[PDB]
Amino acid sequence: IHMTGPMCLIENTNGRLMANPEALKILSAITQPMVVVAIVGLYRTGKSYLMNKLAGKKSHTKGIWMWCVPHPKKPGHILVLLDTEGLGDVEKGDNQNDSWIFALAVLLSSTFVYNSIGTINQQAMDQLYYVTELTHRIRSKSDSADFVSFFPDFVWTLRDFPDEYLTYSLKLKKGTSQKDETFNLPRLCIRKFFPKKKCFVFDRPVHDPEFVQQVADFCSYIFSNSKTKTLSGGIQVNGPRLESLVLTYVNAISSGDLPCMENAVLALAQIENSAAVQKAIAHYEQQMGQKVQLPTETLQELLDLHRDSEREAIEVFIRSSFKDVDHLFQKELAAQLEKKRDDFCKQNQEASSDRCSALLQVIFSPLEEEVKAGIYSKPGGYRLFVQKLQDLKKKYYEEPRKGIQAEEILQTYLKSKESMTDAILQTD
Amino acid sequence: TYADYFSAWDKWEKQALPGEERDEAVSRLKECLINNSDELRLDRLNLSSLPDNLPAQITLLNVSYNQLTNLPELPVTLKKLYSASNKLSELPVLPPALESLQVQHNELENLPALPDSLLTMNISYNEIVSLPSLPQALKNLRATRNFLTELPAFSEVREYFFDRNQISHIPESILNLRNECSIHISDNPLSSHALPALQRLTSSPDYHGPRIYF
């Protein structure tokens, strides 16, 4: 894969959260596992510099932008650079969804990165009202408890002035009054929800020495200790899954319900298993597409080919599927194969009748013409009629694959065409 | 005059706090006042207050994301007021030609007069209990988090949502508007009879009423 300019993944226009289909195509193409890192921060904290120097390089649409670039310190894996552009620009556009953009940047990424310019005073905390709504904005089980299961590692970044600051800087004070109660909600969440936490600092690049290397340390940290986006026990997210998650979360927001973590995984399983069926079906029309040539000699042969190919395609289902709880897909696959069988059997019977009647016509119509003219009413034609009919039946069966319904129809010919032989013997 | 503006602006510069970018603010003020610039933005300066004398001709004031407490007297020529995410307690009288009032995440207690030229307006994330009559052409209103008690009367395209409030009442004045209004009033502890009263009311020829989301 190769992108030179980051494009919009979720635009935030006309008071609506919409996905970008052209950018979802690029996701559905990248089949390599992903390490997702967002860059959340206010509208002009210089958000870009942490992307160009992260992907490795050198008046827009607001929302979440992405940049896919190969992982510079990993094989196979591919890191994704999310970035909330225009976050908080009260002047430019609607702000009903800044909390939504925050929640989505949490749910999609694997290492959440805030980017404030201040000194984490009370102002920089009042500019972080998004985190006080995470318990009101994101469900996790169709409660705010299992958040540490999938929540990313916090990496704060102060762009003008390390972890010594942050470790004690979120030490909430004890109390019970309402005045100190509001002071807990931000710091309570940043500590309890996110598994690993951090902090960084960056000197100003004006009026550089301890900045390029200062940011090089942070970039090396992100390159080194970043972890692959996991869902529920492994399952390294990889393109198509990220697209499924984006679509699920957005179609949940623009529908009413909350972005669920369980449902966004159940639908992903029921779509990545909805491909296992159409994969095991193609492996059935392909194998039994040149292993069967109707009509067949016997029936045990066709049933022996089925019983083989069925449990051979069931293997293809197992090899590319997971979480078929209650075994709902591993029976809509079987019921879709038994119908194929019951149809193949009737198709074979009809294809047997076809060739039987065709050979009937081809071989016996000469005799029909001969007796139709009267070349056998001569006083001596009964014996030669017997000769030709017996040897012609001898030339009937020495014709491979006449179908199981072989002579069953043939007797309908002889039994209904005996008055000819009757009159011939009478005319002898 | 003009040189008298520089006096009060250079006098605010001194009466500031440690982490209060006032030199940049004064530089922006002199950058606007001299070029006769219509726009003036004091984006992110950790300001605890503003000077008493803004330029008397601006049409756009963006003083959001600060630690303000009360705005100075806005110039009459103002047409857009973007003052959100700071700590306001009351709004000085709005200029008569105002067209956009964007003030959220503050601590407003009540709203003063609203001129007839307010097109859009966002007062969400505050502590308001009552609102004056919304102007004739007020298009979008966001009061998504306050302490409202009763829905305001409109003085007849419209789209206001009063999410997350303690209002819980719909009189006739709502059901007298045509099928162009949109009043999302979700997350409200509405009356037990008014809860399905809307259901059996909306399941009727309600093409002489408004859309009501809850």
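By Swiss-Prot numbering, chain A shows 5-62, 73-156, 167-185, 198-243, 259-479, in order.
The backbone N, Cα and C atoms fix where each Cβ goes, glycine too.
The mutagenesis experiment A:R48 to A is recorded by Swiss-Prot, whose note states: Abolished GTPase activity. The Cβ of A:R48 (mutagenesis position) lies under 8 Å from the Cβ of A:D103, each on the same chain and at least six residues away in sequence.
One mutagenesis experiment catalogued in Swiss-Prot, A:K51 to A, is accompanied by this note: Loss of GTPase activity. Constitutively monomeric. Expressed throughout the cytoplasm, loss of vesicular accumulation. Impaired ability to promote pyroptosis in response to T.gondii infection. Sequence-distant neighbours of A:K51 (mutagenesis position) (same chain, 6+ residues apart, CB-CB distance under 8 A): A:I43, A:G45, A:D97, A:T98, A:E99, A:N129.
Looking at Swiss-Prot, you'll find the mutagenesis A:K76 to A noted as follows: Abolished GDPase activity. DSSP assigns A:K76 (mutagenesis position) to coil, not to a helix or a strand.
Same-chain residues at least 6 positions away in sequence with a Cβ under 8 Å from that of A:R151 (mutagenesis position) are, in sequence order, A:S113, A:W114, A:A117, A:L309, A:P310. Secondary structure from DSSP puts A:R151 (mutagenesis position) in a helix. Where Swiss-Prot documents A:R151 to A as a mutagenesis experiment, the accompanying text is: Reduced phosphorylation by PIM1.
Listed in sequence order, the residues of the same chain lying 6 or more apart from A:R153 (mutagenesis position) and placing their CB within less than 8 Å of its CB are A:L309, A:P310, A:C311, A:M312, A:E313. Among the mutagenesis results in Swiss-Prot, A:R153 to A has the note: Abolished phosphorylation by PIM1. The residue drawn here is the original one.
One mutagenesis experiment named in Swiss-Prot is A:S156 to A, and its note says Reduced phosphorylation by PIM1, leading to hyperactivation and Golgi fragmentation. Cβ-based neighbour count (10 Å, all protein chains) for A:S156 (mutagenesis position) stands at 8.
Quoted from Swiss-Prot, the note on the mutagenesis of A:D184 to N is: Strongly decreased nucleotide-binding. Neighbours of A:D184 (mutagenesis position), defined as other CB atoms within 10 A of its CB across all chains, total 14.
In Swiss-Prot, the entry for mutagenesis A:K207 to R states: In 8KR mutant; abolished ubiquitination by S. flexneri IpaH9.8 when associated with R-209, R-210, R-382, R-562, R-567, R-573 and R-587. The structure shown retains the original residue. A:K207 (mutagenesis position) is surrounded by 9 other CB atoms, counting those within 10 A of its CB over all protein chains shown.
Sequence-distant neighbours of A:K209 (mutagenesis position): residues of the same chain at least 6 apart with a C-beta under 8 Å from its C-beta are A:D216, A:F219. For the mutagenesis of A:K209 to R, Swiss-Prot gives this note: In 8KR mutant; abolished ubiquitination by S. flexneri IpaH9.8 when associated with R-207, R-210, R-382, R-562, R-567, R-573 and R-587. The structure shown keeps the original residue.
For A:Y427 to F, Swiss-Prot lists a mutagenesis experiment annotated as follows: No effect. Over all protein chains present, the Cβ of A:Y427 (mutagenesis position) has 20 other Cβ atoms lying within 10 Å.
All protein chains considered, the CB of A:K76 (mutagenesis position) has 24 other CB atoms within 10 Å. The model of this deposited entry stops at A:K62 and resumes at A:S73, leaving 10 residues out; those two Cα positions are 22 Å apart.
Those mutagenesis positions from the list A:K76, A:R153, A:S156, A:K207, A:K209, A:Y427 that have a Cβ under 8 Å from chain B Cβ atoms: none. Of the candidate mutagenesis positions, A:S156, A:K207, A:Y427, the one lying closest to A:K76 (mutagenesis position) when CA atoms are compared is A:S156. Here the CA atom of A:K207 (mutagenesis position) lies 32 Å from the CA atom of A:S156 (mutagenesis position). The two recorded residues A:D184 (mutagenesis position) and A:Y427 (mutagenesis position) have their Cα atoms spaced 115 Å from each other. Cα separation, A:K207 (mutagenesis position) to A:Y427 (mutagenesis position), rounded: 116 Å. Each end of the 10-residue unmodelled stretch has a Cα atom, at A:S156 and at A:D167, and these lie 9 Å apart.
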